[PDB]
Protein chains: 2
Amino acid sequence: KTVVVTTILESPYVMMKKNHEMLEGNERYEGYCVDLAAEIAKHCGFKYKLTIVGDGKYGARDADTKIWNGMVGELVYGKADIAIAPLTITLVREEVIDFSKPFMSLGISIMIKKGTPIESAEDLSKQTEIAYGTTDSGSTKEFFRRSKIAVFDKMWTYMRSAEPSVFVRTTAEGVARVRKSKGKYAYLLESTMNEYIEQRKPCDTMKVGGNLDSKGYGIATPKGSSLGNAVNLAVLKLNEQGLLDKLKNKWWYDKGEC
Amino acid sequence: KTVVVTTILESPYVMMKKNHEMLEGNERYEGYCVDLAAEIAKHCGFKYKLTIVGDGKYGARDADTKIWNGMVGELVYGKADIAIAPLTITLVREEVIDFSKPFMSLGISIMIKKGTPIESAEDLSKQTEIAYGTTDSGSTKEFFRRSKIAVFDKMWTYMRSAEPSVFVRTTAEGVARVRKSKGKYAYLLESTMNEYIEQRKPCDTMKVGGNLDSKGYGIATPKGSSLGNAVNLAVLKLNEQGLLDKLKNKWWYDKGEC
Ligand SMILES: Cc1onc(O)c1C[C@H](N)C(=O)O
Ligand SMILES: Cc1onc(O)c1C[C@H](N)C(=O)O
């Protein structure tokens, strides 16, 4: 009956309201994906329950274990019926789960502490004084691991050998590292997140260079699930009606700080 | 069995080579979508023949006969196995055929002569001194006809009532009008074409402001087609390897005669 929705606490997509301890159920959370979920549910006609991914990961197939983790894993192994969050549509994921057409565009980007002498991925690839890395178990790390493009492959080789580890468990960890490393740590995360944080206090970070790639987020369901078709059409419907646009403007600019 | 590919003549997507009369088969054609077809065939392992859609339409259902025309029609009625062209993924189409994840992003945009005082659709709707319109048929006009959002509905009512008519028979006519109207005419069309023209002599037009909507072109196949899965994975793979970006640069930015 009730659709189990797996998501992740990632501002401004999903976050607990300040007064959450005084609320209940889905009302405890707020954000882009929270509004999106309510929209998808309404158009598809189902009741749902927002649940936070247990391991706090987006999703990757562990090397050796071969087991999928994160929101992808929850879908693959029967823990959730649908994933509504900033989950990147990728080849490896599409092979084990279904994705609706994209509801938002984005690209891998670089976040630096203001003043860091870096302007591009190429700049990063040429040196080591300023360490750089990305988040574990997601599409960004996989991108560098698989890229055959000169600059990116060099960066991957760099990351694997850099000490101490340049990888972080979460976006929060990555951003905190950038802010506390006095310009010696650059973080590779998606443009959506980079731009949001940039316009928020303490206004000490900034996106540099253009995006490294072009892709999108999609709503994911277990492979072959009957929910896919309806969900896919709803997303196209919301986009065509201009709702997804209003949603982004609301969560990315209607609340800016810097 | 040779795969029947339906496409449409539209620059710079598909065009007959200047010396086509000296070539044969698929070799007569050139363009972004011709190159794309080659990449997909290679990744999916199939032989194919490029055929040009008979009615020169993209894909719409007649409200009276309920018949689908264009490339979508050829797939719906089983006359072609796959459509590779600048065919936009839409709700109504997704209901009758299958679309791979998008291979190129776009949106309705404004084309102006360099120098005209217009920076957005909002600006256009608030004035009349600078006339603006769309092609007398097609997805852009249909977008405005159906739009329920304030700004666009106002633009539609203006366009429908404006005299002399602000509509043009073809894209070429629209761009010509922009170039000869000394800044008194703005043309609304797909961002992709806008960007292409902006890169060509005489370099007197420019794309301005943000797009009015966000969507993407996708490779289409009949519902339940065995080719669907592979083609979708091929697009994702081509994108992840940076091949799609290289292709756009080849046909848009490397050859930009500006
Ligand atoms: C959000 C986000 O921002 N930077 C990132 O790498 C991510 C995670 C990415 N969307 C994934 O699906 O792995
Ligand atoms: C190309 C093109 O240019 N303007 C247009 O409307 C189109 C066709 C549009 N992309 C469709 O699929 O209907």
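All positions are counted from 1 along the displayed chain.
Header says: X-ray crystallography, 2.0 Å.
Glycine residues also receive a Cβ, built from the backbone N, Cα and C atoms like all the rest.
According to Swiss-Prot, the L-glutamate binding site annotation covers A:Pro86, A:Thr88, A:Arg93, A:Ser139, A:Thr140, A:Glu190, on the basis of experimental evidence. Looking at Swiss-Prot, you'll find the mutagenesis A:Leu91 to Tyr (Swiss-Prot position 504) noted as follows: Promotes dimerization. Strongly reduced desensitization. For the mutagenesis result A:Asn239 to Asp (Swiss-Prot position 775), the note given in Swiss-Prot is Increases rate of desensitization.
Shown here: features listed in Swiss-Prot, placed on the structure.
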{"residue": "A:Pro86", "record": "L-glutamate binding site", "Cβ neighbours (10 Å)": "22"}
{"residue": "A:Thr88", "record": "L-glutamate binding site", "Cβ neighbours (10 Å)": "22"}
{"residue": "A:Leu91", "record": "mutagenesis position", "Cβ neighbours (10 Å)": "20"}
{"residue": "A:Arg93", "record": "L-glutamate binding site", "Cβ neighbours (10 Å)": "27"}
{"residue": "A:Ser139", "record": "L-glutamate binding site", "Cβ neighbours (10 Å)": "24"}
{"residue": "A:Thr140", "record": "L-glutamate binding site", "Cβ neighbours (10 Å)": "23"}
{"residue": "A:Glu190", "record": "L-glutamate binding site", "Cβ neighbours (10 Å)": "25"}
{"residue": "A:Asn239", "record": "mutagenesis position", "Cβ neighbours (10 Å)": "21"}
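The L-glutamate site in the record is lined by A:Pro86, A:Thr88, A:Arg93, A:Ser139, A:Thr140, A:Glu190, and its two most distant CA atoms lie 17 Å apart. Residues from the recorded positions list (A:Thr88, A:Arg93, A:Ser139, A:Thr140, A:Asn239) with a C-beta closer than 6 Å to any atom of ligand 1: A:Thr88, A:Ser139, A:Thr140. With a threshold of 8 Å between Cβ atoms, none of the binding-site residues A:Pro86, A:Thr88, A:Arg93, A:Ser139, A:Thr140, A:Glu190 neighbour chain B. Mapped onto three states, the DSSP output places A:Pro86 (L-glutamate binding site) in coil. In sequence order, A:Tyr58, A:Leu87, A:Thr90, A:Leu106, A:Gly138, A:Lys215, A:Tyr217 are the same-chain residues whose CB sits within 8 A of the CB centroid of A:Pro86, A:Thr88, A:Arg93, A:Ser139, A:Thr140, A:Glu190, the residues recorded for L-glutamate being left out.
Spatially, by CA atoms, the recorded positions A:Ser139, A:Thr140, A:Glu190, A:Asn239 include one closest to A:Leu91 (mutagenesis position), and that is A:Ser139. Under the three-state DSSP scheme, A:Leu91 (mutagenesis position) falls in the helix class.
Taking the C-alpha atom of A:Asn239 (mutagenesis position) as reference, the shortest distance to any of the binding-site residues A:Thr88, A:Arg93, A:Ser139, A:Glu190 belongs to A:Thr88.
In the three-state DSSP scheme, A:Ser139 (L-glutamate binding site) is classed as helix. Taken residue by residue with DSSP, A:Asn239 (mutagenesis position) is part of a helix.
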